[PDB]
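First the structure, in the form of structure tokens, and then the observations on it.
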Amino acid sequence: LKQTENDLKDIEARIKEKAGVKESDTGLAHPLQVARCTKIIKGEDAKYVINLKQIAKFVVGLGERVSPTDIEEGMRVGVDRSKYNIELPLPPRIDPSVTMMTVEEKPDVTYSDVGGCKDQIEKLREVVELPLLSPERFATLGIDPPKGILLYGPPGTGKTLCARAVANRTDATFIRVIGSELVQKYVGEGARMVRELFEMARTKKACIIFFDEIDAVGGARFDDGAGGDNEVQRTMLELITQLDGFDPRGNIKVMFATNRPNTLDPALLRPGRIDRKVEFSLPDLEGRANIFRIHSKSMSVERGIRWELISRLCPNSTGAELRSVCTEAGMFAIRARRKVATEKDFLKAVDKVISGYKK
Amino acid sequence: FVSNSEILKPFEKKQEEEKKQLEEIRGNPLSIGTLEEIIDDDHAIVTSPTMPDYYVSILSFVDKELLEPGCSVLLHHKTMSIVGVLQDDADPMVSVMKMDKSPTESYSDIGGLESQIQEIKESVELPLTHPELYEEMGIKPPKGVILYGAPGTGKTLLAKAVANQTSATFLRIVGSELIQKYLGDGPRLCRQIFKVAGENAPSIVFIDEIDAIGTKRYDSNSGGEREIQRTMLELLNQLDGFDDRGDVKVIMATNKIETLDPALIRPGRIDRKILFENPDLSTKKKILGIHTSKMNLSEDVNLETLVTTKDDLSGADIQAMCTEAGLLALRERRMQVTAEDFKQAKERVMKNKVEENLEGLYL
Amino acid sequence: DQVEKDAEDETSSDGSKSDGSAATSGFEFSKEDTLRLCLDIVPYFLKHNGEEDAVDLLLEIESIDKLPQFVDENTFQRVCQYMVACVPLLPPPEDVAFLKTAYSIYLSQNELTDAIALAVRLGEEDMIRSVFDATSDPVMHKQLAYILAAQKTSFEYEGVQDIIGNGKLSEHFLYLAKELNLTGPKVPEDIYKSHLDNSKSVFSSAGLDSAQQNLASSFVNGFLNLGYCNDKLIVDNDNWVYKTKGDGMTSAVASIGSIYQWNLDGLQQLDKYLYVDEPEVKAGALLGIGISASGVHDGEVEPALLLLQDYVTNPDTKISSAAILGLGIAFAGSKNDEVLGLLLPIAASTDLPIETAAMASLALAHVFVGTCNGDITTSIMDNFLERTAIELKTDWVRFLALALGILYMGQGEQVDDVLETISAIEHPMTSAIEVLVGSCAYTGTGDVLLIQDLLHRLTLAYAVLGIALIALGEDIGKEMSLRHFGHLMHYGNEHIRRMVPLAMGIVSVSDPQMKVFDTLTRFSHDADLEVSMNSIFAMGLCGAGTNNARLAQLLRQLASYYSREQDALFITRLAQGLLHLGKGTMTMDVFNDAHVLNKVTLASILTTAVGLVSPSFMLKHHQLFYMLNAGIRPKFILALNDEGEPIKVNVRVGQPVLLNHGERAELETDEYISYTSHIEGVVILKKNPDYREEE
């Protein structure tokens, strides 16, 4: 078997070059990243003969046919950007985007840096925890859960761990799709990933579809209207057709996170789709105490320090600056040459934050 | 030559069976490209820079685990079949790529900056040269460092001096090259910076002179751009996703941090803010000692004589002032500056340069 | 140009003690007209005190005869400071042999600073003792004794130890009876043994059940508990001892010897299994005593190791195998004709069921290394070619030649006995030995010829030994060596493949590098399964003394091995026990601040290369895994007052917050002023006469 794989190049590799190249290139033309055909006469029924390049575009007439598995030959049959007639059932859905979407069922995150966010948790208790726990209560209430929940606050703070904190109490599926790869103007990139989210959400009830940085997606941008691309043009339709149009509410929920509401299409901003807006505020002294005691387990600290004092001397600060206090405390300990962080080490770390921020 | 003839030469000469014909049957020509997708069915998609994108097959050379999409591989010209795999460094990443080895600057040549040396050392050199100090404390060392100053002194001497002691390759990325004025080049070029330093990590990322991506403003006008807003967000995800013991650092220096995105700031990732300070008289004594080792000075003039008159010069113009001090001696036809030359040379320097006068005559 | 051409062809080293010879006999060096050129620049820099730039002229043209002429009058102090920062490397090439000519002119004077430089670099037997002749202060000789114990080399065996170690009254000796036990790891190792009681950490050791799997537990018992006394496993539950038989019983008591190591007496502790019934129980007993005796030679108040020399020759099978290996480790540094006379007939006939000479070839190499003997290589040379008595198998014939890679160190012109064995029977390892035996003739390394000769071999497995020596003392040969090491990992035999990670792993504590760590991907899985088993043991030695830190990249290569089967448990645990070796916190130091190595530790390095056959093919005995205790250096730093007596002294702390006598520390710089030959680690400080202080 070891020497068997070596001599197959003299036998098997002869047909593989003809069947994998010559058969695909026949007529001056499985994952498909490219498809084309040139001067092909077939037959009306599964004829294809479509050039996916913007040069020399082709269509298909004579009725309508649906062949989602194999249209004619497979292979060089494709769609890519522009829709042509009956070619829709075979889209090129292959893409190494698996590093973008992160699917986590029932996250175990409760409070890490979100300590003191219970004010925002109560905002997410009625519109998220309630429909994902006892959805039958809305039949007696008569109202409806919001189709979507919008997140707002300081950039890069409170829009990450706060979404997974409510997902634990709901025992739901948290699917985070980073909008950074959807920034592309490539035709069909945005509408394809959004459509697949609602398909997997119909299989398992009580799931949470999260869109990271909706400002990177939005309902409209400069390359949508001014450009000839349908990117984000058909993507908003997937949110209108699936979420509000057909798919239920308590079973399939959608959550957005933005740095400002004015960057979203008012069509999605109007009530009926995006209703509640969650704003991240500054935690209180009780919130800072619960976060410091959790970080004190990972970092070496003195057994005699008291966080009820130094944290009180610091005013209300963002959750990102609270992790900085624990990291900067060890920096002064290295200068002081101590295996742990004494009470004087945390004092110099807070004063460094007060003098450089004043928030 | 003698060893290779009696060792490596008979290895290839005695036994020739395979590895010679592997590059034959598939094809002789070579056209470099990038793998779009890899599967177990022995078929893939390759695209050359000339865009002859086709659908071809695969023959067994390296296992499918070694083949990854997004890297340059060994291909064929006409049939475009995969004949092997190559190194990914041939893929263009950033328009301006500068890799410098063995930087010349060090802590001894930058003068009296030891006040700022301990700051840049703790956030860069200390976790690299002492990873156990941050590990026992259970904390993560700061990856980023904020610097203030002028190019050639503040934003230059501090960056190159650390790479010498850390024994890391100097990697410079121009701040304006992060934004190519094309949508999608922002997140693409930022991920490729951490990719070169993400294998063996024998380097440190350096970025200097950012007048552009540091300020996105509110819009695509007034110096900002819309592509900057979404680029600084992906750099945050690449900063938090990047995890090591500190072998690679990201050092960016700009004029003002007030226009930066609070997301990319991310307190606790960047714990270091180094503001340019006015050095004292002891700084000049360290810069003079370097050049006075070559240029000979008179016995009546010591390091305390030249440091007497110093007006708002840190480290840069001490060499420029000594340049005129050696140029005036050429007029007197002598190779050794003596006491008569020091007096006439320093007067031509300190005078007739700064027109604005900061003076206490407001009364 | 004449010196560079004459240095390429010579039968001797660089430098000479004759300043009046024209070098016209034999190989010609200096010409007739060049005799006046040697004295030309001497008087000019003599009056102006320009020896700083005057030696730099000698460093470029490599003239050894000018240096003694510059010493006449005026300042003998400042000329010593310019010698330290200039002589070793002025140019791209490095020549350290210029200090040999200084011993003649400074013989009656020397200097406080000069005596430091004459005891380093070459380190001739007469040059090392020159520091004691100039300084008459007995306090200064105390600090020098801690350095001499670390250096070993010239003065180790009888004639200093066991003789002067009992005390002597004179001007140029001044060796106290306490300085014998205190400098070497004898008294301090017992006090340090008590500090590890409160410093102990969580232990994973256990006894398990069956003797087949007790080999995996015995590996965790001995190495993890090294330096710490444990009476729970050794006394109460013998299931991990008594149930093991054969080679398993030898390694079982071998685990006990490392537990009781660094104690005042390692004999009476093991007397339980010393004499019972069978030689199998008696085997590991003598093996553990020699392991527990590592670091001590003549004992403290009694020559305890002198009476153990009668256990070398035994007709029993299992005893003689574990006696030669155990006692061979403890007898290092002590040269005795009785130990030599016993080991010659054992390694001659190589009788397997009786003599067990597999470890006898390495016994002579681990003991007498650093000494001068021409008879030790003569008896092996005659037995190598003729194969006297019952010697048959060619492997045992090669095992002798592999053991011959040690004895010739420091022997000078006596290396010819090794060349006769290479020309007798051709071996793959002996091909590169004939090149590196010349380094002993030049009394050092770093020569342009030696560097060029190594390039002739590379552009085979043994030739990389001298490459790593130059890489540590020179950065020019170190940068290129990293490029050559990548292309030398592909070869027919596996010898060169396993030497790459081991050479960088011993020095990984001083200068760790992640480039060699990622090359272990192909080293873990290559062809044979014996490589994968030895790879885990090799990665463990690379990680001994340091927990994670830069070794996290090395840990990624270890993450590929977790658990497979019952027999694979001991295979995967090889690295785990070595990471926790010495309770996880320790150091391995083969060097010092004198820019010289320890021939006793270097012998243990080459001994494990020739040894460690049990994890490799053709498993012999399970005792081969404990061979690492021969090269383990104890980690401690003494805090001493101006009188050299143990006391609590407040200074810069080491690696443990309170420094005292026998406290664990290492790798710490010292900027404080000392008496003579300032050195890190153990140091005796003082204070200027303006104030009375211990700092």
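All residue numbers given for chain B refer to Swiss-Prot; the residues shown span 75-437 in order.
Method reported for this entry: electron microscopy, 7.0 Å.
Cβ coordinates come from backbone N, Cα and C, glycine included.
For reference, Swiss-Prot has these:
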- B:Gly223, B:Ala224, B:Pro225, B:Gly226, B:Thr227, B:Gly228, B:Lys229, B:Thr230: ATP binding site (BINDING)
- B:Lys229 to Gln: 73% loss of ATPase activity (MUTAGEN)
| Within 8 Å of the centroid of the Cβ atoms of B:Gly223, B:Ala224, B:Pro225, B:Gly226, B:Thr227, B:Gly228, B:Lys229, B:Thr230, which other residues of that chain place their own Cβ, given that this set defines the recorded ATP site? | B:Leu231, B:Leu232, B:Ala390
| field | B:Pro225 (ATP binding site), number of other Cβ atoms within 10 Å | value | 12
| task | Give me the Cα-Cα distance between B:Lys229 (mutagenesis position) and B:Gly223 (ATP binding site), rounded to a whole Å. | result | 6
| said: Long-range neighbours only, meaning 6 or more apart in sequence with Cβ under 8 Å: which ones does B:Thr230 (ATP binding site) have? | reply: B:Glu179, B:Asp282
| field | Cβ-based isolation winner (fewest other Cβ atoms within 10 Å) among the recorded positions B:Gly223, B:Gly226, B:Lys229 | value | B:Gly226
| message | For a quick check of packing: other C-beta atoms within 10 Å of the C-beta of B:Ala224 (ATP binding site), how many? | response | 12
| query | Between the binding-site residues B:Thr227, B:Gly228, where is the Cβ count within 10 Å the lowest? | reply | B:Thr227
